[PDB]
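Only one structure is covered here, and it is reproduced in the block below.
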Amino acid sequence: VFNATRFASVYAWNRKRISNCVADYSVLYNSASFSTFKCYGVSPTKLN
Amino acid sequence: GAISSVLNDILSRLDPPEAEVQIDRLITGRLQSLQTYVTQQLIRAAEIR
Amino acid sequence: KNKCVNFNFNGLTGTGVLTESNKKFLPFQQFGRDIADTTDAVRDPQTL
Amino acid sequence: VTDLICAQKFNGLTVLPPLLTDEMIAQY
């Protein structure tokens, strides 16, 4: 979803399902790997 | 006008400065509901008296 | 159960006395409501 | 002339009993 080899185009964009699995979004803010991260519908600290 | 009527959901969802805004909307409306109730009971108390 | 506790089911947290319910909810229903439209009953997600 | 009462008290709506009960009213 994030580290895939090639993403789709913005003109023809694809959708992927995430369900019935554990997701720890704390890495997206603590790890200095991705450029920018900002949540709007929920606080970034209460994702888990 | 708040995002939700449950106060526990606001604090556990919104940021600290954003949660105070959503909770303040409830305090404004819920208070006016009491001000309307106490006004009717006070007048109704005078009518029954 | 049978004690005033701070519960948290599906992220919905609150204060109340948990106890086994005599209500028969359909297979899809999760939460119930009282006259005041506030949470009256709950469904434990792990062990239904 | 005519739980519900418990749901109101849980919401902070306290229904206090009258001081002069119906039995006290009947004897007056």
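Chain A is numbered as in Swiss-Prot, which gives 341-388 for the residues shown.
Quick reminder: no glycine exception, Cβ is built from N, Cα and C everywhere.
Pulled from Swiss-Prot:
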type    : residues    : note
MUTAGEN : A:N343 to Q : Reduced viral infectivity
VARIANT : A:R346 to T : In strain: Omicron/BQ.1.1, Omicron/XBB.1.5, Omicron/EG.5.1
VARIANT : A:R346 to K : In strain: Mu/B.1.621
VARIANT : A:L368 to I : In strain: Omicron/XBB.1.5, Omicron/EG.5.1
VARIANT : A:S371 to L : In strain: Omicron/BA.1
VARIANT : A:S371 to F : In strain: Omicron/BA.2, Omicron/BA.2.12.1, Omicron/BA.2.75, Omicron/BA.4, Omicron/BA.5, Omicron/BQ.1.1, Omicron/XBB.1.5, Omicron/EG.5.1
VARIANT : A:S373 to P : In strain: Omicron/BA.1, Omicron/BA.2, Omicron/BA.2.12.1, Omicron/BA.2.75, Omicron/BA.4, Omicron/BA.5, Omicron/BQ.1.1, Omicron/XBB.1.5, Omicron/EG.5.1
VARIANT : A:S375 to F : In strain: Omicron/BA.1, Omicron/BA.2, Omicron/BA.2.12.1, Omicron/BA.2.75, Omicron/BA.4, Omicron/BA.5, Omicron/BQ.1.1, Omicron/XBB.1.5, Omicron/EG.5.1
VARIANT : A:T376 to A : In strain: Omicron/BA.2, Omicron/BA.2.12.1, Omicron/BA.4, Omicron/BA.5, Omicron/BQ.1.1, Omicron/XBB.1.5, Omicron/EG.5.1
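Candidate recorded positions: A:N343, A:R346, A:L368. Nearest to A:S375 (variant position) by Cα distance: A:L368.
Between the C-alpha atoms of A:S371 (variant position) and A:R346 (variant position), the distance comes to 22 Å.
Counting Cβ atoms from all protein chains shown, A:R346 (variant position) has 5 others lying within 10 Å of its own Cβ.
Proximity to A:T376 (variant position), defined by a C-alpha to C-alpha distance within 10 angstroms, is shown by the following recorded positions from A:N343, A:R346, A:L368: A:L368. Of all Cβ atoms in the protein chains displayed, 14 besides its own lie within 10 Å of the Cβ of A:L368 (variant position).
Within 10 Å of the C-beta atom of A:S373 (variant position) sit 9 other C-beta atoms, taking all shown protein chains into account. When secondary structure is read from DSSP and collapsed to three states, A:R346 (variant position) falls in the coil class. A Cα-Cα distance of 17 Å separates A:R346 (variant position) from A:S373 (variant position).
A:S373 (variant position) is 11 Å away from A:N343 (mutagenesis position) when you measure Cα to Cα. Mapped onto three states, the DSSP output places A:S373 (variant position) in coil.
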